[PDB]
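Below you'll find the structure, written out as structure tokens, and then a few comments.
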Amino acid sequence: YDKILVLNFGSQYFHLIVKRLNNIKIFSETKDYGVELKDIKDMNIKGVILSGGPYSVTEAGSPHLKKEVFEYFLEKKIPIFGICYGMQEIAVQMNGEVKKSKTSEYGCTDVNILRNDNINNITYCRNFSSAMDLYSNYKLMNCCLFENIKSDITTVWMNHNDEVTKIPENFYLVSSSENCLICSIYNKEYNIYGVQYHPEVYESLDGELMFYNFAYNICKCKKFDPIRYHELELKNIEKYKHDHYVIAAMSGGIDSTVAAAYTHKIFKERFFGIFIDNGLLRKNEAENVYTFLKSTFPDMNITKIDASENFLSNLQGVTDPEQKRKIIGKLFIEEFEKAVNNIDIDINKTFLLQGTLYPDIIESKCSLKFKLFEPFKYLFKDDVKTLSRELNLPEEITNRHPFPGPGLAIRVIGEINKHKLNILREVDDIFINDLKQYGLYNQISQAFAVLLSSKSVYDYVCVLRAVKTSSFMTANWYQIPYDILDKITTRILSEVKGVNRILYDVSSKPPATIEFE
Amino acid sequence: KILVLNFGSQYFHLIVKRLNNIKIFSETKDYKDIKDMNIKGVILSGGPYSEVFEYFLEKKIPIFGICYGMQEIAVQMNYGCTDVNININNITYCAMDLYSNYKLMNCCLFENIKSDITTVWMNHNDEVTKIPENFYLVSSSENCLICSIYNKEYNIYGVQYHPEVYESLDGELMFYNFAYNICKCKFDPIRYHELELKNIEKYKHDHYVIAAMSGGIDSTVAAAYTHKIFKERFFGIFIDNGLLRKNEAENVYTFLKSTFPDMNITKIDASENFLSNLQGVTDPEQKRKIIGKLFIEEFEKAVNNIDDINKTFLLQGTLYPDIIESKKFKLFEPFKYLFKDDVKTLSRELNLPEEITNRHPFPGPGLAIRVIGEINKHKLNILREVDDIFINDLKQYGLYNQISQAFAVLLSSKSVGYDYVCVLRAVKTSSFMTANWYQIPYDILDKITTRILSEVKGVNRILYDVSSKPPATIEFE
Ligand SMILES: O=c1[nH]c(=O)c2[nH+]cn([C@@H]3O[C@H](COP(=O)(O)O)[C@@H](O)[C@H]3O)c2[nH]1
Ligand SMILES: O=c1[nH]c(=O)c2[nH+]cn([C@@H]3O[C@H](COP(=O)(O)O)[C@@H](O)[C@H]3O)c2[nH]1
Ligand SMILES: [Ca+2]
């Protein structure tokens, strides 16, 4: 109902602002910075959040809001909230100045919220001697965004190379940082707010409060519960349960399974689960998933197709990771549609179930045809995890790491064949089993083995990958205790013939990716 | 002289090193021409596999078998720090019914051991189940009953453990007991170095000396001793092959001039030659073979441009490990019976800078074997940058000195951000055939990695090598 427009400037933390709006029961409306006025004027927008980004606002080619779009916000009285890049965009839009900092900030940092009487509480005043001499050059007050904060100091997460040097228009200086004088800014007339830090990340302790103050106190929102949308959506599909069929790609992942559970309970013998073995799964995975699905849902239709030869022969000679991805996606569609036709039902009366989550719809709005059914459009991984517990599903499905569609094709670097896959399957198996045996599996977000086309003294070189993940675009490499890692690496090199070297990935995202290819 | 035959043990150099500690001359050979030599005892090494045997028993040459050697001796006669027991009532694990089946002495190899318990290093998958001939059961272990065996008739000795490594506390004493008491030996390695220099001093008036200067521990201290004698007649040559690390050619040349002011050093820039010759080459062996032939070419070309080949002697810092593995000018190698541990103390005895005594070894082919696939300037530049960051930070955080060898490696494989993939390699090395991967504190490793990914363009992923030798090697290629 009362929606906040959240605009994308390329931030690695974009999903986290959308997440915080979900936690605070406010409807998010995700769009790129280059949005046209025509696409927003007719919507019930109560406020706009401008995200951070990896760009420098000084340079050419940098993302900017169109003059008409920004002018629309001011005229319509729509409050604005800019974080990192968003703050700097606001500055640049309104007569202000932004330059590269003398000292770049990254990590947890304490910032002093400013007030006429609070001005004395700044000891680092010499970094930009008396604190009265510095803040005489700036307008202060005696700020709604920090309501009920209690303390005059707050811990926030930093990640910026540029800083506002000269305040725009008639703005108040509202917060300062040891390495950033113009840390937060406020405009009373247009309701414009700007912070250099990232309140969307967990580490920013008072973040959820600032998003709350903006949504309700500032933007005057009245409403939307994300963990209620799927229940409402399932209660309305119930009217189709006798005249319509539901088809679903079953992968063995948490998302497809939980969705199938809630939907099978409605459509029963009219629900059809399709599990396609692409020949790119892990050791015994094709058998283990199919058994798992039958043991969990005994009365459920589950068609399994061995398509291994189809994918494998089509992947011969292919080394380019995108070419791999495009072939695998193309052949999946072809095999899936072949399985749907083999059921022999009315295509004009079928629903395609997908466990599509919010991150997916956010990502989709960036840069046989079935009536789509995605109950989980507004949910996140942690929402799906607790929903699986409410179905009393085994712990194994709730804990297990995500697995990419292209599978081991993106994990065998270069030319893919059955000889390489078998070697990787052995290494990955020993790796995963041991992480479970030493009880590390559950605290790791995603762990896997990789096989390289490069060689050492001659046999193949394997890489162990393990990460802790915050969202789609941000992850840290996992620090496996050296005693356990040694036991895992020793085991692999003696058990698996064809591998003479094990490496460990020590790169976070950014700059690296979780996967290699 | 003591005979020591190689059965392919990862610890073969360590048994040789222990005989060097005891001051005994070694004659290293493979698993024949031995009748002409003065052999007073034979040692049989270990091996992962798990013959003139008659001559040993006939000539009364005592045998000493370790690990595999004990087991092979048993055949011919038909893991970690563990405490073995050398008296039968002391065996706690088992009580007296078991030892009743075996013959026990009431042993020369354990003389002056004091204690009836000893700590030894284990590394074996096979064990002797039935004793050969008329052998005594001498020692036992918790996981191995038939641990040590002895034959009085032929002076045969056999131990399951590895007394050659440091972990074996009473290792040197057992080696001493075999050599001096049993074999009745009646050659100081550090002394031979000094003796070979005094003999070469008699040729200072007419002869010359030439030495290939790398900047490594071995070639510099050899030059330090020999240049002191031959002064202006000494000619040290340094060749930049374009396979060295960032600014290393400048840094080595400056260091040598600063440490040895009166030394004649000639630097030749052969980078362009080495690179072009290596264009397209990927096979690691082919790389090495090319580099060696181009080294020799450029080396003797530089000697041609300096003033009598009939008189000149070639100084080399060849060590004992180098000589053991194998089996124009007058070749002079004074360090022929020495290890790196010995050369390091010789560096200190010269009052030389701590920089060289502590610097990690650097292979002859250089970065060529640290770049996987085709070698070119673009790849070398990136590897030089990463390596320089890695090493400098390892020195900054006080890790460099406790690490035996550390370096960066560039791979031909690529990864998304599509850029090059780097690997960090750091090991602690016991001997030539044994090294363990170093466990860099995670806090420090994350600081090094973050610095590399931010500073160096062309690299978006770095990995760490968690592989030990064996089965892996120190270098990739
Ligand atoms: O369904 C998928 N199809 C794909 O092509 C694909 N590529 C990466 N991933 C998964 O996405 C997450 C982020 O990985 P990257 O940082 O490597 O992009 C990680 O969880 C990856 O496992 C994929 N999932
Ligand atoms: O002078 C050299 N020329 C070479 O071709 C060569 N290959 C390996 N190495 C060095 O030898 C040690 C053990 O090497 P590996 O464990 O890689 O076999 C390590 O210290 C390596 O640096 C070389 N040194
Ligand atoms: Ca049909």
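Sequential numbering from 1, following the chain as shown.
Quick reminder: no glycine exception, Cβ is built from N, Cα and C everywhere.
Sequence-distant neighbours of B:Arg18 (mutagenesis position) (same chain, 6+ residues apart, CB-CB distance under 8 A): B:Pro163, B:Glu164, B:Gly171, B:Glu172, B:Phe175. Per Swiss-Prot, mutagenesis B:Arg18 to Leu (Swiss-Prot position 25) is noted as: No effect on glutaminase activity. 1.4-fold decrease in affinity for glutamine.
For the recorded site, B:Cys67 (active site, nucleophile), the DSSP three-state label reads coil. Its own atom aside, the Cβ of B:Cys67 (active site, nucleophile) has 28 Cβ atoms within 10 angstroms in the protein chains shown. Residues or ranges marked as active site, nucleophile by Swiss-Prot on the basis of sequence analysis: B:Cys67.
Here B:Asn123 (mutagenesis position) comes close to B:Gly46, B:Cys67, B:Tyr79, B:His162: these same-chain residues lie at least six apart in sequence, with C-beta atoms under 8 angstroms from its C-beta. DSSP assigns B:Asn123 (mutagenesis position) to coil in the three-state reduction, placing it in neither a helix nor a strand. As a published mutagenesis entry, B:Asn123 to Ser (Swiss-Prot position 169) appears in Swiss-Prot alongside the note: Slight increase in affinity for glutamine. No defect in glutaminase activity.
A strand conformation is recorded for B:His162 (active site, for GATase activity) in the three-state DSSP classification. Annotated active site, for GATase activity per Swiss-Prot: B:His162 (among others), in sequence order, evidence recorded as sequence analysis.
Taking the Cβ of B:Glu164 (active site, for GATase activity) as centre and 10 Å as the limit, one finds 29 other Cβ atoms among all the protein chains shown. What Swiss-Prot lists as active site, for GATase activity is B:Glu164 (among others), and the listing cites sequence analysis.
Annotation for B:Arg288 (XMP binding site): spatial neighbours B:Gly364, B:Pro365, B:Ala368, B:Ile369, criterion Cβ-Cβ under 8 Å with sequence separation of six or more. According to Swiss-Prot, the XMP binding site annotation covers B:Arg288, B:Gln405, B:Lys469, B:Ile474, B:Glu475, on the basis of experimental evidence.
Per Swiss-Prot, mutagenesis B:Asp322 to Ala (Swiss-Prot position 371) is noted as: Impaired formation of adenyl-XMP intermediate. Slight increase in glutaminase activity. The C-beta environment of B:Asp322 (mutagenesis position), restricted to residues of the same chain at least 6 apart in sequence and closer than 8 Å, is empty.
Taking Cβ-Cβ distances under 8 Å and a sequence gap of 6 or more within the same chain, the neighbours of B:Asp341 (mutagenesis position) are B:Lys17. One mutagenesis experiment named in Swiss-Prot is B:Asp341 to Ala (Swiss-Prot position 412), and its note says 30 percent decrease in glutaminase activity. 7.9-fold decrease in affinity for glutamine.
B:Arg461 to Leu (Swiss-Prot position 539) appears in Swiss-Prot as a published mutagenesis result, with the remark: 85 percent decrease in glutaminase activity. The Cβ of B:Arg461 (mutagenesis position) lies under 8 Å from the Cβ of B:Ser415, B:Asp419, B:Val421, B:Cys422, B:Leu453, each of which sits 6+ residues away along the same chain. B:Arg461 (mutagenesis position) falls within a strand when secondary structure is assigned with DSSP.
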When you measure from the Cβ of B:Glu475 (XMP binding site), how many other Cβ atoms are you left with inside 10 Å?
16
In which DSSP state, out of helix, strand and coil, do we find B:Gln405 (XMP binding site)?
strand
Other CB atoms within 10 A, centred on B:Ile474 (XMP binding site)
21
Expressed in whole angstrom, the CA separation of B:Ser50 and B:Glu51, which enclose 11 unmodelled residues, is 17
Taking ligand 2 as the reference and 6 angstroms as the Cβ limit (strictly under), which recorded positions among B:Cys67, B:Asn123, B:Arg288 are close?
B:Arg288
Please state how far apart, in Å and to a whole number, the two most distant Cα atoms are among B:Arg288, B:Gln405, B:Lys469, B:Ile474, B:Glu475, the recorded XMP-binding residues.
21
Of the recorded positions listed (B:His162, B:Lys469), the greatest number of other CB atoms within 10 A surrounds the CB of B:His162
Per DSSP (three-state), B:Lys469 (XMP binding site) is strand
Quick one, can you pull the C-alpha distance from B:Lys327 to B:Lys328 in angstrom, nearest whole number? The 22 residues in between aren't in the model.
22
